[PDB]
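Shown next, in structure tokens, is the structure this report addresses.
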Amino acid sequence: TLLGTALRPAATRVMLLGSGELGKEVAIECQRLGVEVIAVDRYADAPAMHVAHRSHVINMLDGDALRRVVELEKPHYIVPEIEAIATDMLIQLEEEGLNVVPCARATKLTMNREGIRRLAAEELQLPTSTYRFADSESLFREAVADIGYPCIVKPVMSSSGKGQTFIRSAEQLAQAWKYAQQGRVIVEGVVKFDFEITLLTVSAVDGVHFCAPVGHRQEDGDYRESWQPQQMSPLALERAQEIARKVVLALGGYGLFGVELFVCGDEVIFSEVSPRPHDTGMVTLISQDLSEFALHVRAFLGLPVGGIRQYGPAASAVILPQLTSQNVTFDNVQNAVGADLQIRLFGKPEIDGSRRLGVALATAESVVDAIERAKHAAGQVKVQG
Amino acid sequence: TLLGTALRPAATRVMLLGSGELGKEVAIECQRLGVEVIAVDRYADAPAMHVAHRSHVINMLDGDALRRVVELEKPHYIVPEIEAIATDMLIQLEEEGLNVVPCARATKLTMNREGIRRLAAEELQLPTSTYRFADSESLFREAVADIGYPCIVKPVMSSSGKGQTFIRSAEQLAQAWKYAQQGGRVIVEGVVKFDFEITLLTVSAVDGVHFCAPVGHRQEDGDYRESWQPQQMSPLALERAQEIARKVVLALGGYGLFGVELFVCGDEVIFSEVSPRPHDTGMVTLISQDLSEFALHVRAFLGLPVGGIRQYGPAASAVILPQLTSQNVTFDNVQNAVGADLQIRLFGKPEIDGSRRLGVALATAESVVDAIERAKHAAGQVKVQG
Ligand SMILES: Nc1ncnc2c1ncn2[C@@H]1O[C@H](COP(=O)(O)OP(=O)(O)OP(O)(O)=S)[C@@H](O)[C@H]1O
Ligand SMILES: Nc1ncnc2c1ncn2[C@@H]1O[C@H](COP(=O)(O)OP(=O)(O)OP(O)(O)=S)[C@@H](O)[C@H]1O
Ligand SMILES: [Cl-]
Ligand SMILES: [Mg+2]
Ligand SMILES: [Mg+2]
Ligand SMILES: [Mg+2]
Ligand SMILES: [Mg+2]
Ligand code: NA
């Protein structure tokens, strides 16, 4: 591995496609190794751009645009932060010699539930929830019919629980199908798990390594809190890793992956996977020697991970206000930091509704205490408009 | 404590005067809190400018120049990273309402050896080496004869051991003086024979004075080569060291992290000098603590409470200090400089012309001895070319 000096002619260049808070930390980790960072997004002043060398505002769903910025910047690595990109142009660019992290196929399979679900379920023969894909309400209707209640319906091209609907009644169908169209879907058979985890799996030169399992709390399709390590059976864990390894290897390429699983007893079920750092993984900003962000960069740059140290019970708790403003201020911060307590404020230029503006990070003697400590600090911050 | 959003009208603005690798980290820590950062230095593309919202290049020794840029960016805080700045204007600005970190007086006192030495030694009555100042070659010679041999002569305005001579005899008098003139006034200090020296990273915050675990370091030709933490010391030495550090920081005044340099002779501690800001030897904290010295400085000067500092066990830093002339430096064999319990930092410095710290290797282990070896080893693996 040979790295140049940022801004100099031999500099190594990283293009970030998506400049939110996750991209912001990858940017910091690149900066730490003197890697040149170009932050791209669909709006100006996205958090990653504050810390990048330069930025571009584009319609990332626009392949030609994507091609134009890439071509212009000639990056060594292209790192997408989100799903909402023209993965087709990624494939081409890759085919053309660009290094897409972890690999372009990976991005593609994961932006569509059909791909990923089929791969895992069918191709890899892994435990997942019961499901069915539908192209028409009739079929939708037909499908929900076969899955039963309750059931989840999601757009094959959805995230943050967008267009999704939890179905316990035939009456929602009308709207359910409509939401899911707001035109193909999946109907999944609700799983009754003890808890949900994120298994942060890094694929690198020295193989696949796992971070301690990350548990978390979702609400209204937003993770609220995450913690590490989530208490799991040795057997349960062994199984989770097996599934994660098969999947990551199956998708291919070096990088940090967020493998979403459900745990019931010693039983593990595959849900989905992010071919990049996952929001729940923000707890690794205080819980490990190497954050998920640092791991992603180490991996993609072709460097060996070797090992991941975990520092005890730890937690993250989001700062998720809901208001409209283009001039947010945060008061009472002195009560949101302290021993074994930190906070991050993203630099997002405005908000109009519900948005994640920062996160509180905490460590403690117990996972439970870590969670309270983190929750309490996020809650002391007064978000003003 | 109220913080705005960077780039927004109510943004909280921080101006860094000096954009080196130390400033770089301070900038990342500000950015992590959505703090707006303007990086200033005497050359372009300096490390911290890589991560700043905006950058300017001026003569920071020029009071007028300084005032212009402050007028132009209207920062809430002015954060000096080096000694060579218009301290007299800082004072003005601080009176004109600007927050100089930790304070403008602390900055004036420490910009020259005389200010800080007389304060510590005379006003604070802290233990220090014997010393004598001199402004002529003859007075220089008079000071040596009074101080005796061996002794060390140093220019009053300097750092990273520039123009310093470890004088063992009269033979060296002449060259010593000349070289000293190369880096006016000089200091002649008596040689302290300590067991080891430390940097005690002291944080003055709204909630008091906090101490990081002692950092030991090894110096060579003006540059620190390795640093490690914690450095073992008796309980008594640790207490005396913390008493000294608390006195000096409070005496200097203001919130921030300070780098208190001490010599340790068994249970006795002697004051050497102090950085009114993060210290290069403290880079080990980038791997060894929950909050690096940079995260700490920011926390403190923003007026937030520290609460406390977590130390993760034995660790060390080892500099990447090549010697070459280039404006396009590259680093190879990187795959053999990082791994389990092993990391590196590459600063992004635009050029080199001789010896210059371009990065640092960091490692943790079960003992400082193993950490240091691991870290020197990794730094050594890096193939610097240009
Ligand atoms: N079959 C299922 N059984 C039980 N809970 C489910 C099921 N599918 C989803 N969930 C829950 O819903 C959350 C979001 O479901 P996802 O399928 O991950 O949706 P998404 O829109 O892709 O959200 P992201 O991308 O993970 S943020 C999960 O984290 C679970 O809490
Ligand atoms: N009186 C003294 N006795 C014995 N050793 C000394 C004495 N003064 C300095 N040294 C040694 O020389 C090193 C450099 O001295 P400094 O006074 O710190 O020089 P410097 O130019 O200010 O370097 P910086 O500011 O730390 S980068 C110290 O870290 C000690 O190792
Ligand atoms: Cl004197
Ligand atoms: Mg998803
Ligand atoms: Mg999910
Ligand atoms: Mg000095
Ligand atoms: Mg010194
Ligand atoms: Na001040």
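To match Swiss-Prot, the residue numbers of chain A are left as they are there, and the shown ones run 2-183, 190-392.
Recorded method for this deposit: X-ray crystallography, 1.8 Å.
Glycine too: its Cβ is placed from the backbone N, Cα and C atoms.
The N(1)-(5-phospho-beta-D-ribosyl)glycinamide binding site annotation in Swiss-Prot covers A:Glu22, A:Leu23, A:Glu82, A:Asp286, A:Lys355, A:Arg362, A:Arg363, and the record cites experimental evidence as its basis. Around A:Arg362 (N(1)-(5-phospho-beta-D-ribosyl)glycinamide binding site), taking its Cβ as the centre, 16 other Cβ atoms fall within 10 Å, counting all chains.
What Swiss-Prot lists as ATP binding site is A:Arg114, A:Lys155, A:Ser160, A:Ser161, A:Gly162, A:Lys163, A:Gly164, A:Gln165, A:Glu195, A:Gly196, A:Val197, A:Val198, A:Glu203. Less than 8 angstroms from the CB of A:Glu195 (ATP binding site) sit A:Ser130, A:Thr131, A:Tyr132, A:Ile148, A:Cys152, A:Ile153, A:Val154, A:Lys155, each of them six or more residues away in the same chain.
Annotated Mg(2+) binding site per Swiss-Prot: A:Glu267, A:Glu279, in sequence order, evidence recorded as experimental evidence. DSSP assigns A:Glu267 (Mg(2+) binding site) to a strand in the three-state reduction.
Long-range Cβ contacts of A:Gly162 (mutagenesis position) within its own chain (separation 6+, distance under 8 Å): A:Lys155, A:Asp227, A:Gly228. Swiss-Prot gives this note for the published mutagenesis A:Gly162 to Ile: Strong decrease in the reaction rate for the conversion of formate to FGAR and in the affinity for formate. 3- and 2-fold decrease in the affinity for ATP and GAR, respectively.
Contact with chain B, taken as any Cβ pair under 8 Å, is found for the binding-site residues A:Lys355 out of A:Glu22, A:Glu82, A:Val197, A:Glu267, A:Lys355. In the deposited model, 6 residues between A:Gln183 and A:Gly190 are missing, and the Cα-Cα distance across the gap is 8 Å. Excluding A:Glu22, A:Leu23, A:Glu82, A:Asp286, A:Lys355, A:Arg362, A:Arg363, which define the N(1)-(5-phospho-beta-D-ribosyl)glycinamide site, the same chain contributes A:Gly21, A:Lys25, A:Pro48, A:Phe353 within 8 Å (Cβ to the Cβ centroid), listed in sequence order. Counting other CB atoms no more than 10 Å from each candidate's CB, the binding-site residues A:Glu22, A:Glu82, A:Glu203, A:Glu279 peak at A:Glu82.
Listed in sequence order, the binding-site residues near A:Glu267 (Mg(2+) binding site) (C-alpha within 10 Å of its C-alpha) are A:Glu203, out of A:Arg114, A:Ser160, A:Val197, A:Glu203, A:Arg362, A:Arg363. Fewest other C-beta atoms within 10 Å: among the binding-site residues A:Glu267, A:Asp286, that description fits A:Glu267.
Ranked by how many other Cβ atoms sit within 10 Å of their Cβ, the binding-site residues A:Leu23, A:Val197 place A:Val197 at the bottom.
DSSP assigns A:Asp286 (N(1)-(5-phospho-beta-D-ribosyl)glycinamide binding site) to a helical segment in the three-state reduction.
Neighbour count (other Cβ atoms within 10 Å of the Cβ, all protein chains): 23 for A:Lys355 (N(1)-(5-phospho-beta-D-ribosyl)glycinamide binding site). The secondary structure of A:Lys355 (N(1)-(5-phospho-beta-D-ribosyl)glycinamide binding site), as reduced to three states from DSSP, is coil rather than helix or strand.
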